[PDB]
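J.: Sharing a structure, written as structure tokens. Questions coming.
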Amino acid sequence: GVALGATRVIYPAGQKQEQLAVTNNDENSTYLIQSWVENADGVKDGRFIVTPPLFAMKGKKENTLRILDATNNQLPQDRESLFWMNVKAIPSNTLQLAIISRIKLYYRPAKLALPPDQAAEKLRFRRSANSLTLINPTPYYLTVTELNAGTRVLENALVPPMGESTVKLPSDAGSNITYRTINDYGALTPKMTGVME
Amino acid sequence: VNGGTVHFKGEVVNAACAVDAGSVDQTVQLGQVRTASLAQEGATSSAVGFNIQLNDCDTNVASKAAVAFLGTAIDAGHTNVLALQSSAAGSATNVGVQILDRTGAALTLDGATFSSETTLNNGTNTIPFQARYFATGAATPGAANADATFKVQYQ
Amino acid sequence: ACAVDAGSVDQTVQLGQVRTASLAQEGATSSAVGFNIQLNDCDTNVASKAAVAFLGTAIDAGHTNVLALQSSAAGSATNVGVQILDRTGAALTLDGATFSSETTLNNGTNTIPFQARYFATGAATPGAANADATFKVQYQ
Amino acid sequence: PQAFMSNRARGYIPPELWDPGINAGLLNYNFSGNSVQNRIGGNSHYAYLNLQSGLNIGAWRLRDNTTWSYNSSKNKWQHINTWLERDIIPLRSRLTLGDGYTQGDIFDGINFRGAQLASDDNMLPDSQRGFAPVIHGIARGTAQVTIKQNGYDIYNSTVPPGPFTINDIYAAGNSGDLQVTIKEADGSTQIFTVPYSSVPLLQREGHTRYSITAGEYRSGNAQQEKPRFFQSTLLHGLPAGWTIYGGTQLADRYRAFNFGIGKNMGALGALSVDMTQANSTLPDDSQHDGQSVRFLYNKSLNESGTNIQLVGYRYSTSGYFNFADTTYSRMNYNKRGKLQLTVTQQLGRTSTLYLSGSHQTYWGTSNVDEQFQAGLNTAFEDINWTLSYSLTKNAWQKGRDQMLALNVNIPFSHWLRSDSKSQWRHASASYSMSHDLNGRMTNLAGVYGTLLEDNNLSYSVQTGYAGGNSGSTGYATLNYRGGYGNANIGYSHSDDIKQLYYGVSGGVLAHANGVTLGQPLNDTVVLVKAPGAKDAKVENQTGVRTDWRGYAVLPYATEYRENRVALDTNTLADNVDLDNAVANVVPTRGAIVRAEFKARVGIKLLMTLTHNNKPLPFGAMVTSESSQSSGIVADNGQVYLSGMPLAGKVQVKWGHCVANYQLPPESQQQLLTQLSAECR
């Protein structure tokens, strides 16, 4: 089964090519890798072209996929943009399974008002009946994980930059809120508390 | 007699999980179709169990990855029934394969994802599923092999 | 006598990028990266042999032969450290008095090689690994 | 049963996959020069050229070392070492003819000139290296075993209903508590724990290390003679945590036999005792017979992962001398006892107190050589500070001889923001203060870091102050690790001294495909060959770029291991596409292995092919003999091609079609071109 180099590929603006490793750990396996990039709505798009789009991997081998930009500077330069990079491994009676791995491609503008470090803390919680709306003013896509409202987990949330995501909260949960966001490298930031602002 | 300092700088980067689906070539075997048994829409076959392993990755990244199944549906009503993919003399009529959940509930093939609830077996993280033939009106003695696609959203 | 060569006093070594697959369990090591310590004006008469000892903070008492990475604002990797090998390929204790293998001091320039490596104590979380060590040279 | 099954170790590489290398020359040069200007003696120029030649033909590796020294007044080419090394796979050993050294740990380090055949441990997989207990067991029924450390799991696998031996456990540090937990499908879980403590002399069960050295004895000192000698060394790891290790050192006048045993006692720790019995004829005609006993104890982790103690004692009776004392001149006080006591204690997850005490007493000369060292290193956030103290009272009236040192490292990232683009992020401030406990003060404050795109150019500017004399010594150095060599320039200013250092280091390989220059080599080297890909930087290494022909040499590659060699596609010409940007090579010790890459030099093209107004099916192969290119139709008739001419034709084999295309110069200048070309 093929594996990707990282669970989160951040492409900074101003570049042309961003590289991502695809590796095959199984020694005896022939695969056909087909990769592409979709927008935030899960629609196939030509804004990013992955090369080579379709190629044959024989046995244990590692190759590099080159994501070439075609934005023409048409994307906003204020906040991050989200895309989904899909890599499908066709194993070229029995039903055959082709695995699609989807990762987050973060188009990050070169200059931002806030460094990524302090984006995690600035996430205020709007608490009301059957709702725990998360407000994120920082221009970064926040991946809130293990949202514990006192003694119960709600779900994993992805708050858009400068946006308010919605989560349904059972009324039995306590007032205390603890969470932790996934940082740049994929690790988990140490558990922070959550204000009600 | 005295020296200075040496500093080491480097990066440790998380790696996405390697997905293994059942046997080699991501293949799961099923029992042959029974013409007599596969009579009505409710007629079924043996529910062959299999599992998908998220190996070569940490137990935290695998548990946070959403999971979905997709493919081609044979009919609009048969949403959960995979369309058989065979173009030969072995093509069967009014049959298909169904991918099930742990309990036995049908899995939607549209692409609606769900949590992985990976079980941390001594080796690695595992997610078990089942596949079973689903008659849809009649049975034909042919190899009704199909194809499905596994989607793993690495949150 | 002689002294450490200019520019080898404060040194930086880029270990690069390593993956949790390479460092997933205790004892797993990455690819070694070579680096040398240079000595100049060392005559054979004044000092026939020399060796160095690295002084650093251990990640834990159990692993005293590996270093401890410093915390960073973005985030520090967990359960991983830096280990300094020798020419023979053996680890070096980071105590101030535990010196390395002796070498013959040729008249003039003398380079002593070493290898920096990653050592994971259990599952290694992703991050940035930055470590520091202090080395002292003895002459015999 | 798993014991009978030939289960291979983790990370095992078959010996057939090992690459002997290529037949190529080798030349590593290191020129250094110091211009010293002092007001009392004008100026002077010093130069030293260190030249290590070499030749890798077949599996034999010939290496020679030479030195040239120049003063400003003559040229003196001086040989140092010449050796022909080789690795023997059936014996799992390494053979060396000519000059070299004796790697003996049971005996003392000896430089010689002869033939040495010694077992090598790097050829073993990384799993079965060092010391780690082997787990023997019998499982009733098919079970699953999870050998887990005090912190986390280590070895999880499945064991059939029978005997099973597991020897893949990693070193896991000096001490460890391995809990073996077997879970049967039917019966209840069975758990048992084993603690272990390691000593360098200990070996794994059924592990043998041997060394046979013969030939003349070579030493730097002119007084010592050159007698012939033989030296055998054996280290065997017995079952149940024992180690038997012995040796024999023989010559014309010196005959020594060493025998010793080591033990892993578990919770108590580790032990090693050996006795060496030596009959030595001194430089004079007098003969002396003696014995020396070496004791070594390693305590386990006291408290809870806080303290470790090492006690090394050595008692040498009157009449035991090493090989040097025998090999002294025809005409030219022994150590009664040496005690070493090392205590390491970790506190607060930050500070690591290291205490070392050496105590050596001689015969007749009752004066003792006491040496106390107390180091304390702490790492609070980015700040890394260290306070050290030393105290030496030796036999030759060294007095108190105390010393105190304080070293602080402060990265500038402690203040700079995380995503700062300024070059100040790769910088640090180092401050060192030294007292001699006598008023002798030494301050040294400075900055250092890297200031190039690839972090090649490493700069270090440090001022200082030595006070009793009051000398403010400035110091500046710039090192540059480029794709052709390492160039360093330094300026050391003092009260009345100005030194200017300048040096160039490099390596040259005269391989079958011509001469390739690069950074100075270090044992194994990997020759990356990607012709047509000029100035392409390789990954994970600083300043290693391909030359104008596409050939580059990597300084270091791990021996007998799977190491990745990747070309950074980001910093590569937009006209070139690599078929494979990552390669894997498994080199042998001192081997030159070629990591060959295929690079297409033509424009990168993406074609939409329609046959009878219908897109080509998935999986069809589109090739082109006009430039030897191939690709696979992805979907909607979209195919990707690399290395294509401007006007050309491709052929598609779905299960025989031809498609013609032409492109504008703006399209050839474009990074990736996209066109549509109906097929026949």
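Chain A uses Swiss-Prot numbers throughout; the residues present, in order, are 37-128, 137-241.
Header entry for method reads electron microscopy, 3.5 Å.
Cβ from N, Cα, C; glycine included.
Below are the features I grabbed from Swiss-Prot:
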VARIANT   A:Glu54 to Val  In strain: Clinical isolate 149 and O2:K1:H+ / MT78
VARIANT   A:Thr210 to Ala  In strain: Clinical isolate 149 and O2:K1:H+ / MT78
J.: Take the Cβ of A:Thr210 (variant position) and count every other Cβ within 10 Å, whichever protein chain it belongs to.
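T.: Step by step: centre on the Cβ of A:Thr210 (variant position), count other Cβ atoms within 10 Å, giving 12.
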J.: I'd like to check the chain gap: with 8 residues not modelled between A:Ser128 and A:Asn137, what is the distance in angstrom between their CA atoms?
T.: 16
J.: Just how many other Cβ atoms lie inside 10 Å of the Cβ on A:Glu54 (variant position)?
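T.: A:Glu54 (variant position) is surrounded by 21 other Cβ atoms within 10 Å.
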J.: How many whole Å apart are the CA atoms of A:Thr210 (variant position) and A:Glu54 (variant position)?
T.: 33
